Amino acid sequence: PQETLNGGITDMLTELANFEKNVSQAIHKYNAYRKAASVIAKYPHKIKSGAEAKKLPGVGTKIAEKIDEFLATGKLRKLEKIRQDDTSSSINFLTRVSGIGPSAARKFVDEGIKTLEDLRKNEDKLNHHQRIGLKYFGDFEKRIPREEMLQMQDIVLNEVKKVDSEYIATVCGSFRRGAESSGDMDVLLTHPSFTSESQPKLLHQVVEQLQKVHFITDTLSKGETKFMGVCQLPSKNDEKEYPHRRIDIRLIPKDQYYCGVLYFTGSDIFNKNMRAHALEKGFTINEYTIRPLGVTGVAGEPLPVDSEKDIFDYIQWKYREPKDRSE
DNA sequence: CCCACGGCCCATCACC
DNA sequence: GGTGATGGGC
DNA sequence: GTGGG
Ligand SMILES: Nc1ccn([C@H]2C[C@H](O)[C@@H](COP(=O)(O)NP(=O)(O)OP(=O)(O)O)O2)c(=O)n1
Ligand SMILES: [Mg+2]
Ligand SMILES: [Mg+2]
Ligand code: NA
Ligand code: NA
């Protein structure tokens, strides 16, 4: 559906969702509003009343009332008021800095720190991640055109094979679903010597090499299985520099890999829909495995999975191209 | 009336 | 020094 | 906030 169908309503709900997460610290209300926004966004008609909306699953009494007020006035008094509130709107804004959550934003605003400028003035109170988030605030809210993702993929797959030609690397996420732009880059990594029944160097080696060729520029977090950091394409000398980008690299056991690829190729909406169907034939699927639910819900042993397809087979669904896993 | 609300790794805090 | 809890991200 | 035991 076109966004201008009910965009006014969904904008309202998303903004409400944001204030619940960031200011009220009510995560389940945040998800409630999002779910409501999502189901309304998929609704193929212009909503004329809150009662009409209430028919949709996830839209209840309170949101129905909010829709009525919005339809009658073009606004929400509560939303209008919290927008004007310096404290609440500053708290809500600072959470856009990667590394600053509802709690940190709260503490900052409590002690007079409300803007990016104030953050820049008080580096002493920021942790490593927050400093990076601050330094690349602008860049991190930029999307990544597919053409750059391709170039980023070229570098990653090249350098990974250079380190060890037995590595397997896959760019997942919205890129693998064929999106024409992405928020970040997700890389899944495996190696024939790393399975469930098993360096910590395997992830480190790759990260280090990507640093050596000046692709990776910063590190947010780095463990033995998960890396989160910043990367940047090289410039053309004449041409102006590319924005810095967020990149995640996950090292996964060889025998948990194609569950990982499925999960982290995702679409959140597809994952939960494929979750949904999986439990209905008595299967539970997470990022690691697919397990048969038992006569009680006895989730037993992981089944063998050597491809994305096997997982589709288990729950009698035909293989869906990542291109179509929007939902 | 009352509880659940897809999950987990890493950095850092709280506390012994 | 350490273990467990919490914040944050995705 | 919504849904359901
Ligand atoms: N908590 C999480 C985090 C990620 N995922 C899955 C679904 C996502 O499509 C996939 C990758 O996560 P993601 O990077 O945050 N989203 P994605 O790459 O699809 O789109 P972008 O907004 O980054 O362009 O992992 C998930 O199912 N639950
Ligand atoms: Mg992504
Ligand atoms: Mg990601
Ligand atoms: Na409803
Ligand atoms: Na943030």
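The numbers used for chain A are those of Swiss-Prot, and the residues that appear cover 7-204, 207-335, in sequence.
From the backbone N, Cα and C atoms, a Cβ is placed for every residue, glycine too.
In three-state terms derived from DSSP, A:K60 (mutagenesis position) belongs to a helical segment. Non-local neighbourhood of A:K60 (mutagenesis position): A:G66, A:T67, A:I69, A:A70, each in the same chain, at least six residues away, with C-beta under 8 Å from its C-beta. Among the mutagenesis entries in Swiss-Prot is A:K60 to A, noted as: Decreased 5'-dRP lyase activity. Decreased ssDNA binding.
Among the mutagenesis experiments that Swiss-Prot reports, A:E71 to Q is described with the note: No effect on 5'-dRP lyase activity. No effect on structure shown by circular dichroism. No effect on ssDNA binding. The Cβ of A:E71 (mutagenesis position) has A:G56 as same-chain neighbours under 8 Å, each 6 or more residues away in sequence.
Taken from Swiss-Prot, the feature active site, nucleophile covers A:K72. DSSP assigns A:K72 (active site, nucleophile) to a helix in the three-state reduction. Summarising the environment of A:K72 (active site, nucleophile), the number of other Cβ atoms within 10 Å of its Cβ, over all protein chains shown, is 22.
Here the residue is the original one, but Swiss-Prot notes a mutagenesis experiment at this spot, A:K81 to R: Abolishes ubiquitination; when associated with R-41 and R-61. Taking Cβ-Cβ distances under 8 Å and a sequence separation of 6 or more, the neighbours of A:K81 (mutagenesis position) in its chain are A:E75. The secondary structure of A:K81 (mutagenesis position), as reduced to three states from DSSP, is coil rather than helix or strand.
Under mutagenesis, Swiss-Prot gives A:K84 to R or A with this note: No effect on 5'-dRP lyase activity.
A mutagenesis experiment is reported in Swiss-Prot for this position, A:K84 to A, and the note states: No effect on structure shown by circular dichroism. No effect on ssDNA binding. Cβ environment of A:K84 (mutagenesis position): no same-chain residue six or more positions apart lies under 8 Å away.
The K(+) 2 binding site feature in Swiss-Prot is assigned to A:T101, A:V103, A:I106. Of all the Cβ atoms in the protein chains shown, 20 others lie within 10 Å of the Cβ of A:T101 (K(+) 2 binding site).
Here the Cβ of A:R149 (dCTP binding site) has 14 other Cβ atoms within 10 Å, regardless of which shown protein chain they belong to. The dCTP binding site annotation in Swiss-Prot covers A:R149, A:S180, A:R183, A:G189, A:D190.
Following the DSSP three-state reduction, the secondary structure of A:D190 (dCTP binding site) is coil. The annotation Mg(2+) 1 binding site is assigned in Swiss-Prot to A:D190, A:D192 on the grounds of experimental evidence.
Mapped onto three states, the DSSP output places A:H285 (mutagenesis position) in helix. Taking a C-beta cut-off of under 8 Å and a sequence gap of six or more, A:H285 (mutagenesis position) has these contacts in its own chain: A:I323, A:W325. Record note (Swiss-Prot), mutagenesis A:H285 to D: Affects DNA-directed DNA polymerase activity; contrary to wild-type enzyme, the mutant efficiently extends mispaired termini in gapped DNA. No effect on secondary structure shown by circular dichroism. The unchanged residue is displayed.
Between the farthest pair of Cα atoms in the dCTP binding residues (A:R149, A:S180, A:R183, A:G189, A:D190), the distance is 16 Å.
A:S180 (dCTP binding site) has A:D192 nearby among the recorded positions A:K72, A:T101, A:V103, A:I106, A:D192, counting only those with a Cα within 10 angstroms of its own Cα. Annotation for A:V103 (K(+) 2 binding site): spatial neighbours A:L122, A:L125, A:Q136, A:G139, A:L140, A:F143, criterion Cβ-Cβ under 8 Å with sequence separation of six or more.
Residues A:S204 and A:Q207 bracket an unmodelled region of 2 residues, and their Cα atoms lie at a distance of 10 Å. A:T101 (K(+) 2 binding site) sits 17 Å from A:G189 (dCTP binding site), counting Cα to Cα.
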